[PDB]
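Trainee: Let me begin by handing over the structure; questions about it come next.
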Amino acid sequence: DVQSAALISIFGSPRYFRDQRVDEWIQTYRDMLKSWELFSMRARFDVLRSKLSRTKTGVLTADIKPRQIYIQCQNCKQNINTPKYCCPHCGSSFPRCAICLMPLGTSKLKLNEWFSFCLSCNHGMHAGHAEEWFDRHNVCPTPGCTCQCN
Amino acid sequence: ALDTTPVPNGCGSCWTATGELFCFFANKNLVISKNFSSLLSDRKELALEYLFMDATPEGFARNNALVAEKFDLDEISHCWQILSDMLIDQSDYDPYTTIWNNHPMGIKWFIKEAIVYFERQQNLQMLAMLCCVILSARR
Amino acid sequence: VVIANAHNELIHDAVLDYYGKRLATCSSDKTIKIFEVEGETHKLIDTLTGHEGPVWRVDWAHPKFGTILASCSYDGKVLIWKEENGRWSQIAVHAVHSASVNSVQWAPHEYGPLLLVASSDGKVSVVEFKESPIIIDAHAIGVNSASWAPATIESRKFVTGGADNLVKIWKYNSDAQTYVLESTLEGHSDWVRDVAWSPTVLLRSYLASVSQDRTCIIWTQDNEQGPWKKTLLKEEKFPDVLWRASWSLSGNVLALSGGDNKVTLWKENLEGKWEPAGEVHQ
Amino acid sequence: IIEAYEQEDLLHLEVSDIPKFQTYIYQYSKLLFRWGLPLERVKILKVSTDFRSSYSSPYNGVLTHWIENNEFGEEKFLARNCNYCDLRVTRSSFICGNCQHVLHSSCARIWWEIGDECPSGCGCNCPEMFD
Amino acid sequence: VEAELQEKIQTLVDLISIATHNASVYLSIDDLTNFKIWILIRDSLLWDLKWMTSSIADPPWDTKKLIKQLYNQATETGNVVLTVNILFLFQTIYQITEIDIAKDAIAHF
Ligand SMILES: [Zn+2]
Ligand SMILES: [Zn+2]
Ligand SMILES: [Zn+2]
Ligand SMILES: [Zn+2]
Ligand SMILES: [Zn+2]
Ligand SMILES: [Zn+2]
Ligand SMILES: [Zn+2]
């Protein structure tokens, strides 16, 4: 039974004592959750490990995946959001959703807040607009593109 | 004593997409809107039921023919019916069907003459629907 | 939708929004009242007061550019309002003309967030309201209206209605980077009250210049650079003073605004004789 | 017969066959956006631009760029993977700004109904911090 | 005058039936390019029948202009059977061409 061993050892191990047996149990349980297609349970297990990995001070001691991707604007070639409806550096206009013509905004998550930037054709729509457009089509809405995003 | 200022207007009108004429009037002030959808050729009700891409090339014109028939439009319904008859295909390939489709005296002549006729009726909706049907069936 | 006693004084202009759900009525009371006219209910939202004089024209900006509304008044300063979180608030002030500003109209969304300002000093100005205006001397004694040509393609033309008994056509020129004069039309014996360009361009272009001498000319242009053919809307003289002409969005249906609180509808036949279509009064 | 065998299009349309499709489609798309039908104007403009590209930009100006890291093993493959379903992301992504972690469209629309934090467990409240 | 209208109505009805039979035989030999012609002719005759029952340039979908255009396309293509069949079935009620050309076409067939 590696399930109870992982779900019990996550309470104290990254907080107090580094040991490879807890890492083995955590990896085995996460691989088993992936094999069972329990992605929701795997994500809950990961956020629970990150909640219980905070020390008395509050420093997160669990090892996290490194940062992956960031969004450019092709004019000043910089990140558009700092870790408005304009780029905060060169002032260029963000592309709009092809359904409602509303630009990107920078400075429970609803389905009308975040763009869905496809990494093949680089054309962004809002989440709800993209879901409604791809529910009955399989083509990118911007002119001059041929990419079945969803 | 040198400014060219006209007498202020006491009324006016505003047009909407659904044909309602928004009018404000003087003698308190009265703002009214009257239904004038019969005077507008392009109707929003026809646009909600058209399907010009998610079917067969004959299916677009047959669906549009049924839609125009259900809203008591006659000439548009017969135009869609005739264009449905001119756009029939089959699973088997007959080269004479493509030869007849590509002739200047068929299909293309109908599109040109329907465009010429509906220009004089100022029906932009039918012009663009005919263009998108004849361009979607191009494949 | 019947709205009674919206203002305590004479109402001057009521313009619907892009979706036809909000009505913005401005008057001589230095008050612009916004109503949600969705369905039949016309419940008020705000009673915005920012102008020092009577307010002449309003125009809604495109929702692609957000919820922006323009407003010009007698003081010569153009006030621009943006609705944020249900709170109507001023953003920018445009005060270059010395005399009163009569007509204001947003450009169509293909041109950008351009605002057209025509004042009673015989000069017109084109401004870009983001986040260097171009000043053109339009007419001699005064300008009462200015309107935009609709964008047929994905060449920026705008018409100016002056008080010099003239209807002038203006086109963008990249050589001088100014809106230069392209054509002049004379069809009125008095000051042109309003000019309207039809939003739909099929076969031939359309225009509508109404004036206070009880006449109306529907200028038509067949070719792209041909002469503008002049025809009369009616053979007789109009019963009262004409104020505004507002084209229909679809087709060519013209709604007039006479001095006798009567709105008369005009539709073209196949031949070209503008048969009257209907009458709206009170 | 050979020429009919040598094409797949139903018609051999040209620019002169339909002389003014562009203006009519554009004006009807604008009239469609006047109405409450924003999908149909995209459909009709897509038909117009498909034919226009056949016989012959405000929607651009933002492109995504992967963080370049010198990796050698599993983590080079897992750097470009989704953080909920652990599969490769190549189409219809979602990018947060506070933490730079990807998600699929279906993965995000499934996870944010039953989630509050990042599924990778980096401690970022992505519903309130993707800006 | 009502008897002439009734005779014209019956003429349109059995011409619709004849057009349906000619389309059926074309569909039987599996030729779609001439099946569509008789479907168009039948639909045009249905249009004329409903316009007679309910009682500048002509529209292209009119029952006379479409038949004349189909006949002209047939006589430019060379389909003798259809261009002579239309001349039999639709000559008296709808004036297609000159009487001399029609009689010459019947004689040549
Ligand atoms: Zn930038
Ligand atoms: Zn959107
Ligand atoms: Zn794309
Ligand atoms: Zn894509
Ligand atoms: Zn995923
Ligand atoms: Zn994260
Ligand atoms: Zn985040």
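Here chain C follows Swiss-Prot, giving residues 2-132, 137-159, 170-297 in order.
Keep in mind that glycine also has a Cβ here, set from the backbone N, Cα and C atoms.
Looking at Swiss-Prot, you'll find the mutagenesis C:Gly176 to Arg noted as follows: Leads to mislocalization of NPCs and overproliferation of the nuclear and ER membranes at 34 degrees Celsius. Looking at Swiss-Prot, you'll find the mutagenesis C:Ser224 to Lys noted as follows: Growth inhibited above 30 degrees Celsius. Quoted from Swiss-Prot, the note on the mutagenesis of C:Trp262 to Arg is: Growth inhibited above 30 degrees Celsius. According to Swiss-Prot, the mutagenesis experiment C:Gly266 to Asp carries the following note: Growth inhibited above 34 degrees Celsius.
Could you place these features in context, so I can see how deep they sit and what lies close by?
Mentor: Take the CB of C:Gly176 (mutagenesis position) and look out to 10 A: across all protein chains shown you find 28 other CB atoms. C:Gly176 (mutagenesis position) carries a strand DSSP state (E or B).
Secondary structure at C:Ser224 (mutagenesis position), as computed by DSSP, is strand.
Neighbour density for C:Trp262 (mutagenesis position): within 10 A of its CB lie 21 other CB atoms from the protein chains shown.
The Cβ of C:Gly266 (mutagenesis position) lies under 8 Å from the Cβ of C:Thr215, C:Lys282, each on the same chain and at least six residues away in sequence.
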Trainee: Roughly how many Å separate the Cα of C:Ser224 (mutagenesis position) from that of C:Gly176 (mutagenesis position), to the nearest whole number?
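Mentor: Here the two Cα atoms are 8 Å apart.
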Trainee: So if I draw a 10 Å sphere around the Cβ of C:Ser224 (mutagenesis position), how many other Cβ atoms end up inside it?
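Mentor: Counting Cβ neighbours of C:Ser224 (mutagenesis position) within 10 Å gives 26.
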Trainee: Do you know offhand how many angstrom separate C:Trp262 (mutagenesis position) and C:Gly176 (mutagenesis position) by C-alpha?
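Mentor: Approximately 16 Å lies between the Cα of C:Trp262 (mutagenesis position) and that of C:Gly176 (mutagenesis position).
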Trainee: Using a Cβ cut-off of under 8 Å to chain E, which of the mutagenesis positions C:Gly176, C:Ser224, C:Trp262, C:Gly266 qualify?
Mentor: none
